[PDB]
Amino acid sequence: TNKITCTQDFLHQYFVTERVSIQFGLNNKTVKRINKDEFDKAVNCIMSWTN
Amino acid sequence: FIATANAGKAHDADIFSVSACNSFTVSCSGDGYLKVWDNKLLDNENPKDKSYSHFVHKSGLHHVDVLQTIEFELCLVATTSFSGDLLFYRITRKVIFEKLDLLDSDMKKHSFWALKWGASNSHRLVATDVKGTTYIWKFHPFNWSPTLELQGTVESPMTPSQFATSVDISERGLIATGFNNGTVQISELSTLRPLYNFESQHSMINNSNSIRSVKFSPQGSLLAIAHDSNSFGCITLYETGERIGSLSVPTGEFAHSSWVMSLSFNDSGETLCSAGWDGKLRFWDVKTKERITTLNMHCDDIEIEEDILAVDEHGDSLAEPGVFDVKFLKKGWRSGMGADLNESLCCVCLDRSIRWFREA
Amino acid sequence: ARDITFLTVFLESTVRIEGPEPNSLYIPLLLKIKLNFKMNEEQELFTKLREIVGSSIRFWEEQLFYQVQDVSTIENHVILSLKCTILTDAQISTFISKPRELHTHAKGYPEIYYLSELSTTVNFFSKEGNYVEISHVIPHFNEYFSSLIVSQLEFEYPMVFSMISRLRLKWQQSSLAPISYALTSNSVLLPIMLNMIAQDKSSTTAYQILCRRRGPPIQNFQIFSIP
Amino acid sequence: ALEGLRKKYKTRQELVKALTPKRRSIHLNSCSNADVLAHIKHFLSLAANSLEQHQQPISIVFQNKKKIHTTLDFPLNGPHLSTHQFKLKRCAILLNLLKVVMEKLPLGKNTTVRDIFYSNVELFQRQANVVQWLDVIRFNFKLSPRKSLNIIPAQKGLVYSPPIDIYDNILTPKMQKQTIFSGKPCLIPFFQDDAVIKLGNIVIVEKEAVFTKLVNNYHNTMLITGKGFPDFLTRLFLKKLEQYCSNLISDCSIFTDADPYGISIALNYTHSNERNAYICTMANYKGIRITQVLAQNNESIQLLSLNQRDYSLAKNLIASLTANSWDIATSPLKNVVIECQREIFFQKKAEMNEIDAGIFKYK
DNA sequence: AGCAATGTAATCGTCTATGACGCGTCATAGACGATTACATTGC
Ligand SMILES: [Mg+2]
């Protein structure tokens, strides 16, 4: 498969600690995971902003 | 002198130390046996009767101190067994040995070697460990609920962390912490800062040069210090730090022909007691620095014939025994003829005999 | 020259293997990280992005036990030269190639497919447009690579991009020879035992996340930092 | 790949089961030479079959000596990382030792541990590794350490008897008897405890350097010795002497310098802890003590000062020697305890290299 | 040089503090102490 799942998304479904991600350092919860159709509509809105 | 009461085969291991506070002649020994020899003994009877023993520790006891005050009749005994701990005891009267552990539980983590109590004239004590730190406590009896609070963190000047052998307290504020190789540090009571720390001047050629004992003189200006030169013992005084000479027998200059093991200053600073492993005692005038007299030590001097210990366990003849310690009992402490006006002496020889002596 | 392209995953706010056609373990060259930049740029932009690219060098060198050779712009491209250190040419020859000839009759053998540069590039869009705002594009850049390494590109290429596999082999590569030399005694188990160290899924960092995690620090995993 | 597979297997439970590969556990544990060789040969073969054909991770499992499950596997099945996990070298050492033992077993001649270590130095490294793994293997098969698996210690203790006939049964199954010569400073090569010794004032010397002065002087004291810490064969030899020819000898004595190490050596000679097979309670302690060097320093020894480690060892040797024993005054360890008590408080050791005089002679 | 001793670090079990869920209770995880292995000392 070639889905390419985000690291962020991986923790939240399964066993979370929110502390172990500190030393592991995978934590950066700003960009967030973007769904494919919602990704398309979002990039369309971003492009439409530029004009 | 006059040979007053003694006791042979008192203990069975090695009897290492002795102390006294008028009523008592407390003496710890090898196999953890505090055997307080009640001092006020009349007639001629040997002090065993008054020997109120109490098993303390299986490891083994080297040192012992005791402080009697005049309040309440508080009187404690402090021993520092070979295993590294502070065994205290409430001695109150047939005396009962009631152990009050007035220390904490997080501090019993290193081996304390020697200690000295400083009377309130505010009771204190200092007990240096085998790492080098010169620990200082503070006593607060109050209703029986003592608490011993730690204040001392006097680190080891001489490097690295060597054997802190000797301990003392000045009348005013000074603490001489003799080390395994010279460097008798002088510190202050309430500043925790090491003052002038000297060394044994005659330190030529790599050899053993230890500090068997340091003892201040009454008023608090003299700093007589014993040490060990190779296989010979000497004495070196100071003022509380300048070298002012060395006691020596008439003939290098040595006080004894062997190791000088323990010292003691009298009530007002006129005499010194040099306890040597050679087998005798030499008394010195502090001001003039000559020897007053010589006191031979013999095994047969024990009054009871069955208590004589002239042959060791292995089989040789230790006729002349070593003296692990000698102590002074102040004016009027003993009981007998001329006890009030005369100062008294006490010694603990290596042949397991504790012998008292009267001034004459 | 097999080519694999991952599905376009872009979150905002193509591995090339130069081996024959085929159960097989992959190893790097002797490998490049080479991403193109555009705003649907080499001018100005690229010049600091290059340095931000160099900011990953720690992760590339301290963590993955790699070694850089050059970072020189190729027109509109950043070269991140990477040569293998754990598996040198001598090591690959000794392990998988030399015993691949003597013991032909033995089955269960792995075919080497060398891995070459992978370039999965996505041009992110920002409201600023002409000018560029920084100090958040740093987590923005870290997120994609951190997700790519942990999740997909490590369950089927363990030997070429994994974190806790390469280190495990380096811990156990020195003693890998006597074990085979004392079991079947010639050399035959040695071109496979390297294809079994890489073929376990318990060594992936995904497993290491969900375990009891007894040893407190490891695998800092923070890459492409600010210059 | 976790991408596109997480939907099949849910939650942290059973996902570790999925990611963990199944381990084909192999029991090294669970006996004559043929019986011992059968298990060893089957073990290596069945371990190799899994790697060669099924590509299944092996897991060497065994129960070591108790002070118990322990596992060494390949390829580090372990979760996360543990700095200790640099241990596949120990597994390789175990496998190589098994191979070497199985190869040298049918030859029928015992080979020393030092020879085995010298044969392959790169992987074994320190001989302590081989020594420990040999004991682990012996205990794991329930093989008695006394009945060696054709592997013997390299031999240490020398003697200076002025005969000492040794008899033994030699395997290959056959029994043969031999006689070994003595009479000059040399070594007695080997004899099992099942084998017994005969004989045709014993002075133990632990330093072995002062030994090679008293051998020169000799001012008829058969002079059995060892080295710093005694080898197994030396204590075996002393026990065999006391067990078969005790009558002829009289007053055997140890002689160690008065450091904590010297008294520890004398103790290890005379008295051992809970596990004891051979202890030689015969021996008497008349070593050169603290009160045998200071009381002679007037008509000379260098002397020394206590080190931090020496004091710690001597204090630890005081906690033990008397923990259960009720009284110091009457006890078989009275002399050692009191001597260490004196040495702790005197603060000075007394090494013996120059005091060598007629102390060794009884009277 | 075969056979010891110990100090230290790493790991494992247990206790308690905090957060979450249906003011009390349960689960989880972080920190502390105990146990053991390895090697750096040493004749
Ligand atoms: Mg020595």
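Each position is counted from 1, following the chain as shown.
Method of determination (from the header): electron microscopy, 3.7 Å.
Even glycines carry a Cβ here, placed using N, Cα and C.
Among the mutagenesis experiments that Swiss-Prot reports, D:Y118 to F (Swiss-Prot position 135) is described with the note: Loss of activity. D:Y118 (mutagenesis position) falls within a helical segment according to DSSP. Cβ neighbour count for D:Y118 (mutagenesis position) (all protein chains, 10 Å cutoff from its Cβ): 11.
Among the features that Swiss-Prot reports, active site, O-(5'-phospho-DNA)-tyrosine intermediate is placed at D:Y118, with the record citing sequence analysis.
When other Cβ atoms within 10 Å of the Cβ of D:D257 (Mg(2+) binding site) are tallied across all protein chains shown, the result is 21. The Mg(2+) binding site feature in Swiss-Prot is assigned to D:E206, D:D257; the stated evidence is similarity to another entry.
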Contacting recorded positions, sequence order - D:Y118, D:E206, D:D257 vs ligand 1, Cβ under 6 Å: D:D257
D:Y118 (mutagenesis position) and D:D257 (Mg(2+) binding site), distance between Cα atoms, whole Å: 34
Between D:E206 (Mg(2+) binding site) and D:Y118 (mutagenesis position), the C-alpha gap once rounded to whole angstrom: 27
Conformational class of D:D257 (Mg(2+) binding site) under the three-state DSSP mapping: coil
Straight-line CA separation, D:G200 and D:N201, 5 intervening residues not modelled, Å: 15
